[PDB]
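Written out below as structure tokens is the structure these notes cover.
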Amino acid sequence: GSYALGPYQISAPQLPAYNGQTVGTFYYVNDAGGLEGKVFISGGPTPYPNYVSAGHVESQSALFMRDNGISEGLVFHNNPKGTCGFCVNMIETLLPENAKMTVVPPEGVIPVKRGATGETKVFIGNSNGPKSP
Amino acid sequence: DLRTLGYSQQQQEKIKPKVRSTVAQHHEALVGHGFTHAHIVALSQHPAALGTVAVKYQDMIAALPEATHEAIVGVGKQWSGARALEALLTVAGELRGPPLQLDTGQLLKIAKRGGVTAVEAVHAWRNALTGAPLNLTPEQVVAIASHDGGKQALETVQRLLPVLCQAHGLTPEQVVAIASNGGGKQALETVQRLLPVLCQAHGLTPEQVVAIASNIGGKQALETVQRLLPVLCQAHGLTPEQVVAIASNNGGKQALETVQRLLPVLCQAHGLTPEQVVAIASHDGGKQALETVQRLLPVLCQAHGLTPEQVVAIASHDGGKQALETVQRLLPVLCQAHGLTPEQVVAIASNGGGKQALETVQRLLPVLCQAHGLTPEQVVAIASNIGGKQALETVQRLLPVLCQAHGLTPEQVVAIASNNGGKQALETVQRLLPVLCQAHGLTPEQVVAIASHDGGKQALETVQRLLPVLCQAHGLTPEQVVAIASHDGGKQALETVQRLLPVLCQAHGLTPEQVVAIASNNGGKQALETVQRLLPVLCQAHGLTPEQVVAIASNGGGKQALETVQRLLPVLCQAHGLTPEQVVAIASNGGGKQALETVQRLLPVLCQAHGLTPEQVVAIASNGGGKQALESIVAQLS
DNA sequence: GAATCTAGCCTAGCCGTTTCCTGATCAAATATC
DNA sequence: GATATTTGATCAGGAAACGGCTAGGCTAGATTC
Ligand SMILES: [Zn+2]
């Protein structure tokens, strides 16, 4: 339905069909009181090839929350499998300290492999940071 | 009485008794000219030649300045050796001028492989062949005249080229290709008479007739496919393509009769599929392989293991009989003494000339594993290609020199020594490392990477010749050139890039980076030419941006992907309901031919019987292999 | 004898598909004595 | 018992493996003029 982000209320927007490459939308609050959104597409060059998650949708947004020093955000995606078992261990490491993130899978996600999850989670960052490649 | 001269017992037995005295007569002069004893022994099948080389050798050097001893011996050990040399002394003076302008190597090749008759025929008719109405390149004349049976193919070509090329209708080059092989006169005479009968009654294209008539042993395959085709097609159930494939090798007549006589016995008693029989019989010496399989299948599959699939794998390739007979004897010794797993022996023996590789491995394993520090796995890897014996001897000779003079680790030498033609790559690296490492500026690792692929010698020579022009007249960087030349067939990719970069950049709006990306894969030249041909049609008849075409072509096998897309876009888009974006997503993640045909063949039953939307099957086939993920897992488990 | 016509067995070089290997963090988790 | 150590998980993308086809040379036995 709707998820809480500051004073605003954001619902699930429209997302392209799942063709094998995941797409996602990220919402956050600018330093004015407003709402801003950005699109993300899986794959592409990354500065951290040693981390598996750093090329996925729910971790490029995490790194974007660290480059600009943002606190709260919200991401969507369109994969009928959920979050893999790699991101649920590495998103906290990639996230800066005391940073909160929520990832909302599409409705009807049925995990199949080991470690996959099909429910919304809350991620809290820790003090550690990524190792240089 | 030859012991006093310096000949051993083994060399003495080779020389026939009735010629022994002659060898004693001309020994002093022959050794005085710089001939080794083995050369004298070799130049004894033609005794009269021992009287020529000794008597006149200064004139041979004068007329042929670059000739060596080995070439002279090879020319003089044939059926007409003395006469060929004496004719060369009187003909080479005129043959070096117009209109042919031949060199020493071509003269020695034509003499050795054709005789005095061939050299005199070339000398006599050097004006009518080059002139109208023939217009033959000198290389084509040399190729025709360099086979046993010359002076007959040239006359037959001079008589039949216009008639064949006008009435029936053939390209000039096809007649030369037919006449190049041995016994080309009979092949030309037979094809001229039998082309209409095969092309009208039996429904065969002229290209197939040319393909099966361009092998040594013709006039017999053509006369056999004119009689055995209907019986095989109707009684046994083989398509004409399989018959043509069987009959398109040396000794195809024997293969056809053996298949006709042995198909039911193998298909009923030993339990083999017809496709396996055709695969075994579709090579040179097919009948020997078929008979050896029929004899050795029960024994090799009950006392040694070796499931029938492995036996069929060994039975293929040229000389399968020798490989089977060598495996049946050397399996226990190699498995019990040196400690080699049977699948390693099977892998070694499943190549051309596997008998030599097995014998060389057995002889050379202890020395390589106890005097140079190499694991048995590395030796197995070296001897699992075509020509493994030469690679093993070359690496044994050249390991310390490369490891000390140039500072190369043994792993790099092992990597180079593998592949096909590893020996040539090793010698080329040894010769060309200092030249490339100080003048052009390349690092040793880049040279090793270039040489660690099939045809490394050609890539190294082409790089040494083409680096400055590509790096100065076109703006390319040396790293991009190394990337292009790294893969197999680097010479063709580099030449095609040099020839086609300006045209694609100026007439099709493609940046140099896209051209480099296309031509940096296996078979890059085919992708480049296919892109040049198919870009305007695929961007006008159907909506397709150039970036999508580049993405399709920037993969291993992009030519097949482009052709399949151009052929299957309308039917898939209209009769099944898929956006072109989904088609170009399927045809851009490797493969690109199996995946599209698999989707077309499996869409209805998978969408209806199981209940998956076309989006799900498109997603499954998009990322990954596609064919193995659709045929199994989804369409088999469910 | 001279000259030509067939059958097998070996080496290099080139073009298309398919399977394996990395760095990294956290729970359960056979082996474990 | 507490315990140590093996167990997978990609929304990626380069190598490394495993099939298969063309083109060319050399040797030994058979056949025709
Ligand atoms: Zn993930």
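Residue numbering for chain A follows Swiss-Prot; the residues present correspond to positions 1290-1422, in that order.
For all residues, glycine too, the Cβ spot is worked out from N, Cα and C.
Annotated features, as they stand in Swiss-Prot:
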type	residues	note
BINDING	A:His1345, A:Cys1373, A:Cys1376	Zn(2+) binding site
MUTAGEN	A:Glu1347 to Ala	Not toxic against wild-type strain in competition experiments, no deamination activity, no heterologous DNA editing activity
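Compute the center of the Cβ atoms of A:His1345, A:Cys1373, A:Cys1376, which mark the site for Zn(2+); besides them, the chain residues with Cβ within 8 Å of that center are A:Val1341, A:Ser1342, A:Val1346, A:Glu1347, A:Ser1348, A:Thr1372, A:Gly1374, A:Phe1375, A:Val1377, A:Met1379, A:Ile1380.
A count of other CB atoms within 10 A of each Cβ picks out A:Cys1376 as the most crowded of the binding-site residues A:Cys1373, A:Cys1376.
In sequence order, A:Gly1313, A:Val1364, A:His1366, A:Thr1372, A:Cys1376, A:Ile1380, A:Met1390, A:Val1392 are the residues of the chain that are 6 or more apart from A:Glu1347 (mutagenesis position) and have a CB within less than 8 Å of its CB. Shown in sequence order, A:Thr1311, A:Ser1331, A:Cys1373, A:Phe1375, A:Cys1376 are the residues of the chain, 6+ apart in sequence, with a C-beta less than 8 angstroms from the C-beta of A:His1345 (Zn(2+) binding site). For the recorded site, A:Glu1347 (mutagenesis position), the DSSP three-state label reads helix.
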